[PDB]
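Here's the structure, in structure tokens; my notes come after.
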Amino acid sequence: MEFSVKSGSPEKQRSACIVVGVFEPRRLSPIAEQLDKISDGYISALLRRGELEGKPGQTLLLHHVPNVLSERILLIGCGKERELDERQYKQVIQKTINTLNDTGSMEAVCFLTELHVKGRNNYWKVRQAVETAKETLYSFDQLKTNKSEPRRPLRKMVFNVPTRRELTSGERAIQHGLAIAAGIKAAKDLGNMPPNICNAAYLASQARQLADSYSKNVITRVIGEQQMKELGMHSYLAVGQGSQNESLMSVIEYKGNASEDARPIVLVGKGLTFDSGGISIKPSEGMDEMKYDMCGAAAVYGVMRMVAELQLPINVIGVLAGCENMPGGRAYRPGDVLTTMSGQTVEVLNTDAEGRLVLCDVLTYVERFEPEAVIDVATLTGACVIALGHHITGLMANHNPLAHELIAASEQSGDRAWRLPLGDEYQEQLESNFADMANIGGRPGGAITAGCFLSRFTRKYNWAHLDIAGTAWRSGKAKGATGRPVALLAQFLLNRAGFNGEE
Amino acid sequence: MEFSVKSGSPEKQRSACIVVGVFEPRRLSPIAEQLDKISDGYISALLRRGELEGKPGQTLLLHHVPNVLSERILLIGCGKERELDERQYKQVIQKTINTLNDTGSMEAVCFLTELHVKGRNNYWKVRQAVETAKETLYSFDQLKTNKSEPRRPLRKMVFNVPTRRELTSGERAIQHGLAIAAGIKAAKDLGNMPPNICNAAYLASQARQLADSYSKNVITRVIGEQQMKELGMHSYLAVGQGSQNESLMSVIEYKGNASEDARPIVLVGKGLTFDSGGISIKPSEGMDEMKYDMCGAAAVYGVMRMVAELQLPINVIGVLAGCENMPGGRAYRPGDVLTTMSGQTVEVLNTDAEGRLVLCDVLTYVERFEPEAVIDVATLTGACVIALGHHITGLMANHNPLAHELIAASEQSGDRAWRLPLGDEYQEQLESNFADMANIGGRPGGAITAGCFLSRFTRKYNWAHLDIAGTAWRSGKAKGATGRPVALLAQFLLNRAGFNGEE
Amino acid sequence: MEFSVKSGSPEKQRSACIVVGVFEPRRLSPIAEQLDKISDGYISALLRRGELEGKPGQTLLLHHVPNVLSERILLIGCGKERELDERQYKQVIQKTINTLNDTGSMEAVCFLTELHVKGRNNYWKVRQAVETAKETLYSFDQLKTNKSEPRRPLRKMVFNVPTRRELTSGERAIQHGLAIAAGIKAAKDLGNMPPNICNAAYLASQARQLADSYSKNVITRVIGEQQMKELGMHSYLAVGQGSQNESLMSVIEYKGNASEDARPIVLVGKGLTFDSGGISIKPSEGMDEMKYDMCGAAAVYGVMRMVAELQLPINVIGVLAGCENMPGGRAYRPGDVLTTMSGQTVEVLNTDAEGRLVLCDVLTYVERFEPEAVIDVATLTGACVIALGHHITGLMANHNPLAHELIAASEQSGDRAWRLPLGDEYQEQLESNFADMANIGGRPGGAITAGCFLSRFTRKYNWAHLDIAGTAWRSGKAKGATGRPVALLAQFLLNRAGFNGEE
Ligand SMILES: [Cl-]
Ligand SMILES: [Cl-]
Ligand SMILES: [Zn+2]
Ligand SMILES: [Zn+2]
Ligand SMILES: [Zn+2]
Ligand SMILES: [Zn+2]
Ligand SMILES: [Zn+2]
Ligand SMILES: [Zn+2]
């Protein structure tokens, strides 16, 4: 659907539906009781009758309202005025979009973006409304055969801003919100696709199409197994040795800045299109969710699509490290000692800790880009899920300023991350009697030792690690990819590009 | 809430709200056209404009409808006409109640009970509506300190019936639906109570209050541990021996028939207020759900309540076999050989198969009432959950007519059961080199060999066994007791008392 | 052994042994060459033959060195000059103490305290040396019947400081170091004692002896089961119900400040003398290590012993929440709903998550002291061990300044903690359909949800929680308590008492 911003009163609107809010208890909102006084207390009369107490989730749809230009007035329960946090705000917009679609409204004017949301300005509210509206419309039915497509008469939504002063921030919010929502959808699509269709070659193919769609700034390269071997990326090669799928590393280069002294921000996404655990096989229960083990590449692709659309004035390189981990007569095994691209040797203790064996070689490989900073994004350890659950991404880094920036972006964007420490006592857990290091450190500090492992390959540049094992998708009835952390990364890049989201 | 029936037209009601259906696609219910044709096509116009497609789940609330004597008109989507089964029908009524409760309607008149529902007459559609509506209002907040009580402005609902020829079947449907819904609530309340509060003594106490509330026809006796020993109920005693809670068997006698030859129907409910498994201890995951191991006794109590309310002209005795299975220094052990009340000996191989050791003695105990039929109700085997899932109760019996009466009742009441076979080959699985029989027959056929076991104690009367391990409760976010098989047993009693089917 | 400081040169010492450093490669320490020149290159000569490369862990004991007033000269490999972190520094000191004890040296003078250690001044270097030396001498043979008591001729060590200007900081360092080491030692002894001896009565007995030994500023109260019942601490009671050991909350009050407005700092330690998990029984493997489930109480006791010795001018109350979690006919069970002292109800899903059930009642109880700050210390979750491993303590709090003061103290003291987030999405995992909350929130974010659970009882004051499940003890061959976080808490108390940092 389309979005736009205007600055006008409810009573002057001539829409299929205007949306205004109501707070507990049956407390018409400022903007709404502007409309009440047009219909002569018609609305407040209905609220005295108990038609809408204002509880969250509650709604009231009025037709043929006395002296109201719009055909419908949709009132939404907003809880309690300032006492509105971002989370309840997102729900109010979700409800609005869903309610409107059970209606015949082909468009609507929404005054909810004017609500007081603790600490968030106009830009944030409009941007979050767009991102939430789009999230609500998501569906993954491309593999179903029944389905007669969903009902969506709502084709456009206009968000109202307080004064003409907010139209500018309002428009920026819409532009940004749509590009990030698109990056999120793309990542959710790639994540939800089965390993059956979304394999390393499928990712390479999406990478090429992205370049074709933005040929003035995007160039894609795809490195195969033979080139990997020539480059000495034996660790990455070992992981996919067992699978019949070819390991393919897709490099998407976006050039938005022409000065010769510009340095690129490199994003490295773990792309295990399926992870069975390998010889160190995973249990049966819920293993189909391992199709999400490539959600890091999914997010990096979404971010690139976002950067290209917004044409940011910076240089970004996204790597989709495609691979597949399968058991078999050619599978690598516990006990193997791999010679990484960097030259350091790694003793494999568990073949299911393969993401870091793919990433280490990509981390050495990306130094040819002389990056400003490298950030890897990966569904890496179950330990991180135990540590930070499904709500916050785990972050580790070898440079404090870069960590601070990523955490600030995670908060601004509402796609949170939390820093976990690295450190010598944890490095020691990787000691090996046979190679420079082992690929695991045992249960204690599992998410930290994995980051420590990665840090031995990133000493030549400032770097951060995002472990999205718990935030990349949900299980249960609503099993599905979240698209995280596209928003955190998009915010990060928006900040780097100079945009002031605080104004 | 309260329910009643009338037979009028929508247009002539003077209610806070009249409910009517709409079928896909946006086709107003005929019962409604008289009403539309009074507002000047006010409803049909809103419908072609897209306000209610008619899909199940959708609703449309209208106030100030042109010339309508009722203040609110609530239209509910019903899908396609004569393609409505009772499951969809119930959802429709469930939706109606929830939607009405979001308005200020103090009472309402509903015409949905006139919907065509496959195989169901007026009596069933009204009774089903009553039972479903009451199911929807269920809440268990007695142990919470927050809460401020849900919003129920709707204190009364009037169901409409086609003609005055259906008023009496409608009133009977309400009388029956209310009594059964109340038994189901009593059983759900008991099941949901913690083992902490709901122990054998609590069930006994509830049993005594029931007798007090209907002292004319109900007498309750409680048999404690000293008496059980004197009765020789050693098997029952061994299960609760490890627990500090005293084992208590509550016998509720309902006499609604004075004829010297009116043999009682005996209901025996497994009342394990907590089942840790004992020495054969259960795993931690979801063990909190073992407070539901007394759901058989909960159901029986519910039926006794139901029968007292309806004053059926039959004799029914309900036994609440209270007990607690705990591990400890005085707990019975795998290997023990128990001398059951029948005199037959039993080798205990697994202490978690304790419900049948509590029941075998109670089934011998009840032969003193010279029962015409005996029915045990028990959350007995994980095997039944695997066999019939959470939707259908497992049934076994030593008498075919009785088993057919029960299945029919299960169908009529929409609380289904399915008969499983018994047999000599399953009996052989209970062979012991040390006793007359072992208490388990291995994994193959676990629900059936449990029935075989019980059957060695029910040879002197017509008997049926209901394994409600999968139907007694549900888990997940909506964790809670279901109250089943109260409806099945109530229908069985109603049928024994002469219920015509009202056809 | 005893410690003291002095500022002198190596050549003028008349000790049984002087300890000096040697850097790699075979480079004689500046303080050394002074000493070499008296014996005339007699030392550098030996370093040329290669008698000490100077690598960490290497040593060289020299007797009758020409012209040296000291009989023995112990040279120690220190690695490389300024690039010495505190970690390697402590190792060098530990080595020194161990090596010295294989000789006849009855006393020694050590110039290693003058080594350059990144970010650590004279005060820290002397204090780390003292704590590490005492740490090295720890043994726990009180329950062994063989042995013949260790060989420790070295009854005194003197650390040299650069000039007389560092003498005072040196003395203060020794004073603090000794008191913290004593505290740490008491915590380790209590932790190491078997559940067989160290039960809740034992902890109470120790708390009473502490009060007796410092009757001027310390008073101890012991609250038993009858009292807890009268206080409404049913949550705490339920956890110990199953065990024959009476639950006992020992309260150690230290009044070091006579002013009316010196509000107390309250420390609460989980004192589960043994944790079998209860009905939700733990696995066999390494369950003996559950004797360490009272290390929180252990640390609070040691911290109290330390604040008593130093006589800090502040008020501190240390609570030792003793309890034992056993399975049995009287144990509380999964499903139980407890009414905590605060009045909030808690549904028990897992009995092994008992520490928080003991702590919530104690956290409510301590509000009677109107504390300025409350800090609980508990071996609480396996999740924490997974999240932060064995090296860093997990910290949660409801007041940021308190959290920052604690993180700062942990760094300063070399007993690290790392903050983890709390939050609404985590609180929601504790939702229950039967109580105000459940005691566990699932595996995702286990450490954090435990934090969220405790925080529901600490809203009336500034609070912090330390989960030392991973830092409190180590297993394997060197199995034993660590005494952490005694040093972190002591440093916290010192800073509150006005400690300088010493420039
Ligand atoms: Cl193969
Ligand atoms: Cl016991
Ligand atoms: Zn893996
Ligand atoms: Zn993986
Ligand atoms: Zn059992
Ligand atoms: Zn049972
Ligand atoms: Zn525990
Ligand atoms: Zn514990």
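Our numbering is plain: 1 for the first residue shown, then up by one each step along the chain.
Placement of Cβ uses the backbone N, Cα and C atoms for every residue, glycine included.
Under the heading Mn(2+) 2 binding site, Swiss-Prot lists A:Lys270, A:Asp275, A:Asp293, A:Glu354. Take the CB of A:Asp293 (Mn(2+) 2 binding site) and look out to 10 A: across all protein chains shown you find 28 other CB atoms.
According to Swiss-Prot, the Mn(2+) 1 binding site annotation covers A:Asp275, A:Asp352, A:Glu354. Counting only same-chain residues six or more apart in sequence, the Cβ atoms lying under 8 angstroms from the Cβ of A:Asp275 (Mn(2+) 2 binding site) belong to A:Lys282, A:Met290, A:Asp293, A:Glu324, A:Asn325, A:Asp352, A:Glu354, A:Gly355.
In this structure, A:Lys282 (active site) belongs to neither helix nor strand by DSSP; it is coil. Per Swiss-Prot, the feature active site maps to A:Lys282 (among others); the stated evidence is sequence analysis.
Annotation note: A:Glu354 (mutagenesis position) sits in a coil segment as assigned by DSSP. The mutagenesis experiment A:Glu354 to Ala is recorded by Swiss-Prot, whose note states: Loss of activity.
What Swiss-Prot records for A:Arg356 (among others) is active site, and it gives sequence analysis as the kind of evidence. Long-range Cβ proximity for A:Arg356 (active site), meaning a same-chain Cβ under 8 A and a gap of 6 or more residues, is found for A:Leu380, A:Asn439, A:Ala450, A:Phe453, A:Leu454.
Around A:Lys270 (Mn(2+) 2 binding site), the same-chain residues at least 6 positions away in sequence with a Cβ under 8 Å from its Cβ are A:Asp293, A:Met294, A:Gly296, A:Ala297, A:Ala321, A:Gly355, A:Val358, A:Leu359, A:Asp376, A:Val377, A:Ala378, A:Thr379, A:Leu380. Each of the recorded positions A:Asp352, A:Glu354 was scored by how many other Cβ atoms lie within 10 Å of its Cβ, and the smallest score goes to A:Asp352. Each residue in A:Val239, A:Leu272, A:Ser276, A:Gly277, A:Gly278, A:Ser280, A:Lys282, A:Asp293, A:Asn325, A:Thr351, A:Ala353, A:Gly355 lies on the same chain as A:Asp275, A:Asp352, A:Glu354 and has a C-beta within 8 Å of the C-beta centroid of that Mn(2+) 1 site, without being one of the site residues. Taken residue by residue with DSSP, A:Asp293 (Mn(2+) 2 binding site) is part of a helix. For A:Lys282 (active site), the count of additional Cβ atoms within 10 Å of its Cβ stands at 15 [all protein chains shown].
Listed recorded positions: A:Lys270, A:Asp275, A:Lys282, A:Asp293, A:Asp352, A:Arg356. Those with a CB atom under 6 Å from ligand 4: A:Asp275, A:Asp293. Among the recorded positions A:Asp275, A:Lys282, A:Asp352, A:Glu354, A:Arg356, the residues whose Cβ lies under 6 Å from any atom of ligand 3 are, in sequence order, A:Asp275, A:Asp352, A:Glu354.
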